[PDB]
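Chemist: Take this structure, written in structure tokens, and hold onto it; I'll ask about it next.
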Amino acid sequence: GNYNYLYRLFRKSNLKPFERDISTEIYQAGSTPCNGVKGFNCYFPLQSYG
Amino acid sequence: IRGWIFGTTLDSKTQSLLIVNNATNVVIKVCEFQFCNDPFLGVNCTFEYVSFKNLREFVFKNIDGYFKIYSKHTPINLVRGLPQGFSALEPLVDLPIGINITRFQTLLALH
Ligand SMILES: *[C@@H]1O[C@H](CO)[C@@H](O)[C@H](O)[C@H]1NC(C)=O
């Protein structure tokens, strides 16, 4: 697997036309905050094709 | 007045637009800047560019990832403040930067 190619699976709001966003801050997916640490309803926003 | 910051969170968690004017050149950057809590001048990155008898006017507008700048320089006589009468600004630049700009601040200089 080539893991060096990546895409964003999560964002709270969709991009406007040619809006660009590299920020990797952990996605809070529900009522529990991330505080920067992955877990229950707290997911890394990027993913890899492998 | 010698520059501007534009961005979202202004804290290195994003690309942020920095614009600076100095006597050698005018400079523009979009880097993931860690700004200080009190920006002035005592006399990752993905885009960079380079170039009271008077009033300088500008308009900054951001549309579909392009940051558009219009300007005018004019003599004035009404020394009190922002004057009446009329003259239209003209385009200088149209910058491909893609940033979700929502906050801004001016940059000052000290002797
Ligand atoms: C742009 O930034 C603001 C915060 O300043 C945020 O609420 C918004 O969701 C962001 N994205 C878009 C698509 O505007």
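Residue numbering in chain B adheres to Swiss-Prot, whereby the residues present occupy positions 101-143, 165-172, 186-245 in order.
Quick check of the header: electron microscopy, 3.7 Å.
Cβ from N, Cα, C; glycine included.
Straight out of Swiss-Prot:
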- B:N121 to Q: Partial loss of biliverdin affinity (MUTAGEN)
- B:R190 to K: Partial loss of biliverdin affinity (MUTAGEN)
- B:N234 to Q: Increased resistance to neutralizing antibodies (MUTAGEN)
- B:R102 to I: In strain: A23.1 (VARIANT)
- B:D138 to Y: In strain: Gamma/P.1 (VARIANT)
- B:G142 to D: In strain: Kappa/B.1.617.1, Omicron/BA.2, Omicron/BA.2.12.1, Omicron/BA.2.75, Omicron/BA.4, Omicron/BA.5, Omicron/BQ.1.1, Omicron/XBB.1.5, Omicron/EG.5.1 (VARIANT)
- B:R190 to S: In strain: Gamma/P.1 (VARIANT)
- B:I210 to V: In strain: Omicron/BA.2.75 (VARIANT)
- B:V213 to G: In strain: Omicron/BA.2, Omicron/BA.2.12.1, Omicron/BA.2.75, Omicron/BA.4, Omicron/BA.5, Omicron/BQ.1.1 (VARIANT)
- B:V213 to E: In strain: Omicron/XBB.1.5, Omicron/EG.5.1 (VARIANT)
- B:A222 to V: In strain: 20A.EU1 (VARIANT)
Chemist: Write down the Cα-Cα distance for B:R102 (variant position) and B:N234 (mutagenesis position), rounded and given in Å.
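Modeler: Roughly 23 Å, rounded to the nearest whole number.
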Chemist: On a count of neighbouring CB atoms within 10 A, which of the recorded positions B:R102, B:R190 is highest?
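Modeler: By the 10 Å Cβ neighbour count, B:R102 comes out on top.
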Chemist: If H, G and I count as helix, E and B as strand, and all else as coil, what does DSSP give for B:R190 (mutagenesis position)?
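Modeler: SS state of B:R190 (mutagenesis position) = strand.
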Chemist: Near chain A by Cβ (under 8 Å): which of the recorded positions B:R102, B:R190, B:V213, B:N234?
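Modeler: Cβ contacts with chain A under 8 Å: B:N234.
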Chemist: Between B:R190 (mutagenesis position) and B:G142 (variant position), how far is it from one CA atom to the other, in Å?
Modeler: 22
Chemist: Which one of these variant positions has the most other Cβ atoms within 10 Å of its own Cβ: B:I210, B:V213, B:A222?
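Modeler: That would be B:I210, with the highest Cβ count within 10 Å.
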Chemist: Between B:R102 (variant position) and B:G142 (variant position), find the distance joining the two CA atoms and give it rounded to the nearest Å.
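Modeler: That comes out at 11 Å between the alpha carbons.
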